[PDB]
Amino acid sequence: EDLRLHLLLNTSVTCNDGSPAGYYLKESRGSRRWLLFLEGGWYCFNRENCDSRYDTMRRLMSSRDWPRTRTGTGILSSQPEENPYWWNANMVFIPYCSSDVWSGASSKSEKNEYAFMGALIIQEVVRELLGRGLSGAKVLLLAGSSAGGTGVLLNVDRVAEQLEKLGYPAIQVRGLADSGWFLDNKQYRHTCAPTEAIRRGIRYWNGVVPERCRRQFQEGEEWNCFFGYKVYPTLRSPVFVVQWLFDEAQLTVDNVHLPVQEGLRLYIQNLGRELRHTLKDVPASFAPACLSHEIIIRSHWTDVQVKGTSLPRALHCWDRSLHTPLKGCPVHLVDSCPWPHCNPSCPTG
Ligand SMILES: COC(=O)C(=O)n1ccc2c(Cl)cccc21
Ligand SMILES: *[C@@H]1O[C@H](CO)[C@@H](O)[C@H](O)[C@H]1NC(C)=O
């Protein structure tokens, strides 16, 4: 139970229900690497579905019942056996309690039953960490899984700009977006689809998107910036993208529920090809042909390989690339085989 809870000293930066947001921290003295991980866990986009989430997913909306410690797992583990990549880093787990894909900047008030402060939670965690050693960092890796991976894409440049404005231009801000790279495609069977939900959420949350992406799609169309293949080209920070080709959350929002017949076989194969296409020009990426969801904080995240390279190895190669491609140390790893578990190293379930 190595990461210790700190509730935000600025108690106006809150979870959905107005309780203080926070972060779990395990410091590594003398490491200048900082890993800030954004938890995932879907979202809610109106009073009714947020009220339901408050009843049976309350830890995702409130800090009142958070434990005082959490154990770092996967990329948040401090044991080299479990985390070959960054076991010696300063470790931060930021609980997802804003239900807004880390995009919101609205307080709970007279007019708002819930606060949606995800974007501000990230800025406040960064601000308070500077006094706990982040000021001496050389790399800040903003990582995240599922809604947290989309949160990385939405916030990594804002963290870089925040540190630049606060007078810390030496800190290299980077992003690692795990299972947050979704397609606004056709559902397999046509209730709120992966487009309308984000459209409603933005209004309900007062959600904010990266500025260059906002300037392309403009008012009313900022929902576009929640989609990795649209927002990624606008980003300036280096971002490593981890995405299963047949992501279970993607299939869920596509109304696919797994003897597969022709129509569904073609649908699933087309989905993998489309995902693979959107990553063709993403130089740092890890995209195995598996039916799964999330990876980087799983204890067995070291097991999966693409073309014989594990994700911890790919991330280490990425680190080296950010010191021409490296001999035997690849960073672009996208499966080409066209069906779930055509990669033998896929998670077993
Ligand atoms: C469980 O997965 C999530 O919680 C999540 O973040 N998402 C699920 C669909 C989706 C889309 Cl379509 C765009 C951006 C984020 C999305
Ligand atoms: C607390 O956070 C709010 C919202 O981000 C901000 O407006 C305010 O300046 C902060 N206050 C302090 C004392 O940091």
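Indices start at 1 and increase along the chain as displayed.
Cβ coordinates come from backbone N, Cα and C, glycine included.
Here is what Swiss-Prot records for this protein:
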- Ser146: active site, charge relay system (ACT_SITE)
- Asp247: active site, charge relay system (ACT_SITE)
- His293: active site, charge relay system (ACT_SITE)
- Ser146 to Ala (Swiss-Prot position 232): Abolishes enzyme activity. Unable to mediate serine depalmitoleoylation of WNT proteins (MUTAGEN)
Distance [Cα-Cα, Å, rounded] between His293 (active site, charge relay system) and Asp247 (active site, charge relay system): 6
CB contacts for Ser146 (mutagenesis position) [other CB atoms within 10 A, all chains]: 24
Annotated recorded positions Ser146, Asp247, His293, filtered by Cβ under 6 Å to ligand 1: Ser146
Separation of alpha carbons, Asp247 (active site, charge relay system) and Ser146 (mutagenesis position) (Å): 10
Cα-Cα span in Å, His190 to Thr191, with 7 residues unmodelled: 8
Distance in angstrom, CA of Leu258 to CA of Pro259, with 3 unmodelled residues intervening: 9
Most crowded position, judged by CB atoms within 10 A, among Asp247, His293 as active-site residues: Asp247
Anchor-to-anchor CA distance, Å, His323 and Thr324 (intervening 7 residues not built): 12
